[PDB]
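Encoded as structure tokens, the structure appears first; notes follow it.
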Amino acid sequence: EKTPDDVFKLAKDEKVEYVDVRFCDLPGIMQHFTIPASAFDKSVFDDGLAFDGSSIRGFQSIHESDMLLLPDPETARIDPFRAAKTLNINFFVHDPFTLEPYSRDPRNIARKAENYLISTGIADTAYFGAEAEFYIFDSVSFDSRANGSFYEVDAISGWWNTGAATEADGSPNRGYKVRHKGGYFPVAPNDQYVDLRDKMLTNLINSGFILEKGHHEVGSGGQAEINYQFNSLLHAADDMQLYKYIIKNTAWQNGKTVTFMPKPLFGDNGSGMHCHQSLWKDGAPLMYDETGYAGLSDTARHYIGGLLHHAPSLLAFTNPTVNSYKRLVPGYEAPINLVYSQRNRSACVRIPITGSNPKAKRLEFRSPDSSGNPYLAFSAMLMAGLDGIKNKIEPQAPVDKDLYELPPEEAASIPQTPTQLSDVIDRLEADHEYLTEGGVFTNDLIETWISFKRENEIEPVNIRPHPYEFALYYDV
Amino acid sequence: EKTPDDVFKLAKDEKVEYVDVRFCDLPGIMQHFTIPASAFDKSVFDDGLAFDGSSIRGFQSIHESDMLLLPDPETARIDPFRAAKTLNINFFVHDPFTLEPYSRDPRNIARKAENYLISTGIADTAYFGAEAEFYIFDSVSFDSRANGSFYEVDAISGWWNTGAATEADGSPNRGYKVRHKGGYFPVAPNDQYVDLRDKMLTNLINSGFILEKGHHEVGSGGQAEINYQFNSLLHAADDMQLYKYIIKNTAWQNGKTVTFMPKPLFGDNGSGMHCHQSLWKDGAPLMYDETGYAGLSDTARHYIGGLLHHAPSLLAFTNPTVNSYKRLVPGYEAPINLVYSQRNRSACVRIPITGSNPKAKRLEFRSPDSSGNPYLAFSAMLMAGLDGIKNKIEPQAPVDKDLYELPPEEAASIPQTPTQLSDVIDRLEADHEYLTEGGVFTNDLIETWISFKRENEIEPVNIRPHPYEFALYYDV
Amino acid sequence: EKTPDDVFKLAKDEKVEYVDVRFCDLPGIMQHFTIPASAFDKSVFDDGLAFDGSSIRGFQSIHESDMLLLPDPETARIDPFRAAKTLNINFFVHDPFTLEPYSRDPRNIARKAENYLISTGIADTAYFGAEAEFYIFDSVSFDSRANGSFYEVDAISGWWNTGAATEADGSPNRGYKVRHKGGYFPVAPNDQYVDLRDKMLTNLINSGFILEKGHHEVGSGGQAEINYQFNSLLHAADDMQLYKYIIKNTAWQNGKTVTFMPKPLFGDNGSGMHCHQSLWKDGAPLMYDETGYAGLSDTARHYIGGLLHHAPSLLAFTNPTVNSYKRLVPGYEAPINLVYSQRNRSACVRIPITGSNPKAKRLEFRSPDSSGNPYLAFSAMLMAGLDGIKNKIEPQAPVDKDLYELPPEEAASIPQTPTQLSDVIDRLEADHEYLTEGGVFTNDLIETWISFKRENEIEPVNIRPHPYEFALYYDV
Amino acid sequence: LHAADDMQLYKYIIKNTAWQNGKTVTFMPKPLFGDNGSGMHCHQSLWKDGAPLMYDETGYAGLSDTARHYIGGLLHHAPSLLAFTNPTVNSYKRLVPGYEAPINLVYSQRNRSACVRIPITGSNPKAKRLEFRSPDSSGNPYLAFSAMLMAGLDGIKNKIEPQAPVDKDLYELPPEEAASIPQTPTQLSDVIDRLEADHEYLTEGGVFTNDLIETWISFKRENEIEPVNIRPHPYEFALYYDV
Ligand SMILES: Cn1c(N2CCOCC2)nc2c1c(=O)n(Cc1ccc(Cl)c(Cl)c1)c(=O)n2C
Ligand SMILES: Cn1c(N2CCOCC2)nc2c1c(=O)n(Cc1ccc(Cl)c(Cl)c1)c(=O)n2C
Ligand SMILES: Cn1c(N2CCOCC2)nc2c1c(=O)n(Cc1ccc(Cl)c(Cl)c1)c(=O)n2C
Ligand SMILES: C[S@](=O)(CC[C@H](N)C(=O)O)=NP(=O)(O)O
Ligand SMILES: C[S@](=O)(CC[C@H](N)C(=O)O)=NP(=O)(O)O
Ligand SMILES: C[S@](=O)(CC[C@H](N)C(=O)O)=NP(=O)(O)O
Ligand SMILES: C[S@](=O)(CC[C@H](N)C(=O)O)=NP(=O)(O)O
Ligand SMILES: [Cl-]
Ligand SMILES: [Cl-]
Ligand SMILES: [Cl-]
Ligand SMILES: [Cl-]
Ligand SMILES: [Mg+2]
Ligand SMILES: [Mg+2]
Ligand SMILES: [Mg+2]
Ligand SMILES: [Mg+2]
Ligand SMILES: [Mg+2]
Ligand SMILES: [Mg+2]
Ligand SMILES: [Mg+2]
Ligand SMILES: [Mg+2]
Ligand SMILES: [Mg+2]
Ligand SMILES: [Mg+2]
């Protein structure tokens, strides 16, 4: 409930030199420009500020370029990195003529989703808790040419380096490198990132995050995870974007490089963005029933029914990259089919063991990753869950087994996760009505998304020969 | 019509030291072992020779390993490369108990296809003329690891080398390199492979090939093509396998390395295997009608109808690799949709301009490549064409335009070529009855093929991150 | 007057293994493919041979690709370079349906030009003598990237190398390098290319050229010139193409690299293609009049009038590249304005001093270079000259001065040569009627030429920053 | 004048902050091939007695007659005006389609592909202005600002009407629609030639004199146009080595 004057006071008290104006592009990267403290006045709140909509992905064409920005005082935070004292604020994108909210502003979609939820009477609050895992690498390089292509990531703790004569700077190999699938979570010196993760935890604390934990993750070569307290949809998506900024730049300032890509390593764990979800109304929880499987109420079970039913199109917003589908393979604690199960890290929806406290009851949607847009992803998940409640969609029976080790004939009788991005985009195009309910998603957004993924991602990868095709086929 | 005694005479006259026993594996690579001249006797013809069927792809399991081979005297040729005088002969694979022909011997499939054609009364001879294009490279390297993957091909004439300070051996850069899409076909010194191609042409002539032409092809970095006289199905497939052997080894002996892979270069022409086809009966041609479009008879037009109708599954045998589908992209004289058209190198079936001579009338099926098995590919094409004649399948009207430059709304009303290998394999699995006619293809062959491609090709590429995913997604 | 049977006899007597089928693309590079001797029969003369017209510049589109070739027995010569005995023959391009000559075959244009000349009654023979100068370099490299671009040529005799510690192979610098503008023409060891030019002279003699001289030219870094006997238009253009092939490949086989580009060196002489021209009728010369300036008849003077009047558009075919206009600068024995003058190497047309022999009387058109198509260039020159005779166009008075030393106010009073390629192309577009007389050039040819130069040459150079722009402007 | 003085000092401060911090800055129009050039867009407005003159609620893009005629002058005089606003050989490598720089002489509101864009500023009359997108930083801001003003003033004085605004992506216009629109000049030699032929609007009131104009023309020809013209381009070797 922060006000314009609250932000002006914060700026004065902190002796801010610059204000960094931020907003979200369609794919999911934050955009920014800087104004001096002297130019940060009431006119910023009253009239807004302009930018070139044609240079932003999924936004405007060149002849309709000018767009407008209006501040969100809830999102004002001091930047931990800039030597000149800087205040970061997120903005909403508006039409420069009518001052109406932009149909392709991701932050608007989240706003609309929250208001639609209230309008259904089902609940008044949707809580999102997320676990954005990442890799702390030392280096990366890659190219793509007519006659060749390559990539390489590297990290001191990568198992591929056990036989190295020296480290990259010429210093001795001192062992204690992380085995593949072996990073979760031995003490130092096996864990070579303790001090860096502490700096990440501290930078988050100093940016107003309420912290829960930090640890090394399963993957070799510096996989990590940090958890902060859940929040309502829009706040949670704003938290995600700032979290990624703080992780990436703490690493950068300390000589490292971070990636949130779903699957940077072949034959080791990918990086997921599990989303814990619950609905509340009038300050009371709605997910709990002592007599249901895994202690779940009807509302909760139908929300799951919606998620698993809509998955074939929903993944276009929750798993939105070509790389996403290299993670959805068996053996790495990511989903390979559409089942819910308690305590089950091989499942698509896991129900965490929380006991008899009704407040703690929730579902963990394990399918999503961090390769896209949290505003759009959280919103799409909500729309799928709500369609499930409204149409009382029953999920198929929980399967309490290692889903990777299912016998072939039982495995076949269960719907699989989509194989590739082109499949989920096709399915989104064919069936997206649940998303357009209440105008939360509009057709122009959905069509822009489909077009962007095909032209900029699917096709560019499809036309380029893969290095493994040379391993397979050079001698045909 | 060569006999056992004809081959024994050839071996004696040529003072042969060794006999190289050859046969075809299922994917399409020739296999061999050597016996001394003293061990080449009538018993080889009467009893045959044994091998380990479990070490050959698409053949036997380990407990049913032993298999038998019986010579085909038509295929006896002197090897141009071995210092010790060697006679090469192709063999048919047989069951070691019953002496029945093997259901998964590619050379048997071709045999069966030819006999089935005769049994239909439609014709007695199917002629296949093929153009197997290739690249004459200088080097290749590639790998696939947990944290990285690469490939690189290289050639002195590659345009990517115009700015090189020196050649690979340290000698000066002397220019005259080939522009992308610019290799067809300037005189030397632009054409840096004239003498090598002459050696290829001579080695073919000395192996009993009847030669027609040789030239540099469109692609930079040493693309080439050589044409030899067409023949009946089985002979033509045998010719193809020996041709590839002679091309590869002439190159090898002269310090080069050749690939027949469909698309080794990104942004330059792929290498195709166009198949010219015609049916004959009682020594008379069946493809010609003065009054048809492009001078085609009903029999010819229905054969085309069969090819274009069955394409979605047929390509599993004619375009059988993951790399195949990197070639089926617009702008490189390869098909992108299922149309026939005269004079048209952008089409799926081109009708060459041959004039009023009825003997010369034929179709050019431009879709196939050299990345698989010519015995299986020629056979499958025939089966599709015959199903077309038998069911009088009418092809959709010819389109006499640049098919790459079609307006979006006309382009959509035409069936496209398949996007990827997994699609054609799926389609083969669902619909393959035309192939099983007369038992030419059997279900065990089709099921083995589908299984091999999924487990050994489709899945291995799908699980491995592509270098371009790092270009697109590292900073998500 | 060679016949098909004359060529068959030559092939048999020389024990030819291969026949190289050659034809000219529109810009001016010879194209080829090879057939075995066994495939060289009467059918080649009767039916011709096919090729892909869509892969040849200025020819066909992809849907109308098939084209036909018919041999010219006058052009059969033994190849001096190929280890396998080869006979080269030039072909005419024909329509594959109607067998009519192709409107965009350069060799057809020359054919038509010769026949048109006869039809005018003016003369029956146009003689062309050409001097194609060239550089014998050691190496060349160049590229063009987003952030940088370079070229470098090199030669042992280049003056830029006088201070080199060693030669490229590590051997000592032994001096005797050529000074800029100092190559014409000191004895060896200053002249470092005597033996190589002797090899060029011998290869030409053995290919049926009648030789006149060879020498080093003005430019440092191995400039050279060889002269062979003049001939009638078509024969002369065929001679030029073969001469360029023999020069380039003699160099290549001897460790060097040759360029015919107009201006490879900045601040030293360009390479021209001076064209000596005369008209004859009934075996009698037409250029001579004892009483005319420089001994020229009215016919000759009007031919010159035509050349100088039509120059602004004519240079589109005689000086057809962007690089052409780097040579048309003062101080290097190339034209900078449109004057004729006897004995004058600074003029556009020089009249060589030949004495009172009427047979030797001729004009030297000094403007043309070797960067395009001799068939088109010779033809266009003839058409301009004939328009001059027909309309009795009077050239402006001869100027017997060093045209590089004129003060700027006096320079201005004479029409200048065009500054850049875009200007001559524009002018060709606006005025080309003299070329279309008798259908020698057709509109489709002229329009294709204009389009090719704009899209493939003019525009690509215009959009790319020049290195010297960085010298001038980095610090603006 | 103050604005031109500001420009010069700004360039000094940018270049030397970079220098002191291990970097190197260029203001050249097109240092990268296949990526955006660097422009110097000039927003312009006329005021009198402390009141704005560019605004009319009823005009297209909210422009008064004075403003529209100023634009008429800019687009009419462009063929010679660019000699002072786009004064280098490199300037014309930026004037190519696809990079938010002009390729023809149109004005249009909200349009970053246009020669003059009218920024969206609302109903406040004080904020009303034109953005002349053609100029770059490769020359002289004193001369460039002055020449723009002289062109705009000739437009007002002779009430020169600009051709109708075109509200489209101007790089994507169909063949014959684009062909009815005057293009921007191709190269420096063309604008210098045109300046030589027609420069009367500049000499009004003796703001520019003939000795200045003649010195400018002479300098560009001898020191820039000719030195580039005589030097072979690396791409000529890519195109022509094997002719
Ligand atoms: C621990 N947690 C996480 N974290 C799991 C670990 O990673 C951080 C998010 N996400 C949660 C929860 C979580 O506890 N709940 C339930 C919930 C919701 C509202 C209230 Cl007032 C209360 Cl007291 C509890 C939730 O509804 N969500 C979404
Ligand atoms: C020239 N050609 C090629 N070549 C095209 C160029 O590459 C080599 C194959 N393939 C052909 C043909 C080809 O001509 N024919 C027709 C054919 C068939 C049988 C006879 Cl007896 C005769 Cl005389 C002609 C055909 O039926 N096929 C299949
Ligand atoms: C020496 N020369 C050269 N060469 C000049 C030096 O380089 C080689 C060409 N070109 C000539 C001439 C040349 O002499 N003539 C005149 C000419 C024409 C026909 C006859 Cl039958 C005779 Cl005998 C003389 C000509 O008409 N042309 C075109
Ligand atoms: C240990 S893990 O199960 C691993 C998740 C894996 N990285 C993935 O979702 O791809 N995550 P958590 O226990 O934090 O939910
Ligand atoms: C010149 S091309 O059209 C090129 C074919 C291309 N390489 C392909 O099929 O991929 N082949 P051809 O003219 O020999 O049939
Ligand atoms: C010595 S030169 O005058 C030099 C010509 C110069 N290379 C040119 O035309 O560019 N040629 P020639 O005397 O052979 O006619
Ligand atoms: C984003 S841009 O449109 C880019 C302009 C480009 N650099 C040019 O004018 O060349 N500039 P702005 O939005 O600052 O006016
Ligand atoms: Cl995909
Ligand atoms: Cl696939
Ligand atoms: Cl030009
Ligand atoms: Cl210029
Ligand atoms: Mg966790
Ligand atoms: Mg985790
Ligand atoms: Mg989790
Ligand atoms: Mg061919
Ligand atoms: Mg080919
Ligand atoms: Mg072909
Ligand atoms: Mg000479
Ligand atoms: Mg000379
Ligand atoms: Mg001369
Ligand atoms: Mg601007």
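The numbering of chain D matches Swiss-Prot: 236-478, in order.
How was it done? The header gives X-ray crystallography, 2.2 Å.
Note: Cβ is positioned from N, Cα and C throughout, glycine not excepted.
Annotation comment: Swiss-Prot describes D:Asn271, D:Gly272, D:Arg329, D:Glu335, D:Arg347, D:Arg368 as L-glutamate binding site. Taking the Cβ of D:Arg347 (L-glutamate binding site) as reference, residues of its chain lying under 8 Å away and at least six apart in sequence are, in sequence order, D:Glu335, D:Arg368.
Among the mutagenesis experiments that Swiss-Prot reports, D:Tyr406 to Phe is described with the note: Unable to be adenylylated. DSSP classifies D:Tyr406 (mutagenesis position) as coil under the three-state reduction.
In sequence order, D:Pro264, D:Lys265, D:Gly272, D:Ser273, D:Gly274, D:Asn321, D:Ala336, D:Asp371 are the residues of the chain that are 6 or more apart from D:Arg329 (L-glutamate binding site) and have a CB within less than 8 Å of its CB. In sequence order, D:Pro332, D:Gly333, D:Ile338, D:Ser348 constitute the residues six or more apart from D:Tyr406 (mutagenesis position) in its chain with CB-CB distances below 8 Å. A Cβ within 8 Å of the Cβ centre of D:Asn271, D:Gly272, D:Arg329, D:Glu335, D:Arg347, D:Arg368, the residues given for L-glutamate, is found for these other residues of the same chain: D:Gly274, D:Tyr334, D:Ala336, D:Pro337.
Chain A lies within reach of none of the binding-site residues D:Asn271, D:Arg329, D:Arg368 when a CB-CB distance under 8 A is required. Around the Cβ of D:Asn271 (L-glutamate binding site), the same chain contributes D:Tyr334, D:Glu335, D:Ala336, each under 8 angstroms and 6 or more positions distant in sequence. Of all Cα pairs drawn from D:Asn271, D:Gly272, D:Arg329, D:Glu335, D:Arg347, D:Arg368, which the record names as binding L-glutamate, the longest spans 14 Å. Using a 10 Å Cβ-Cβ cutoff, D:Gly272 (L-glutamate binding site) registers 20 neighbours.
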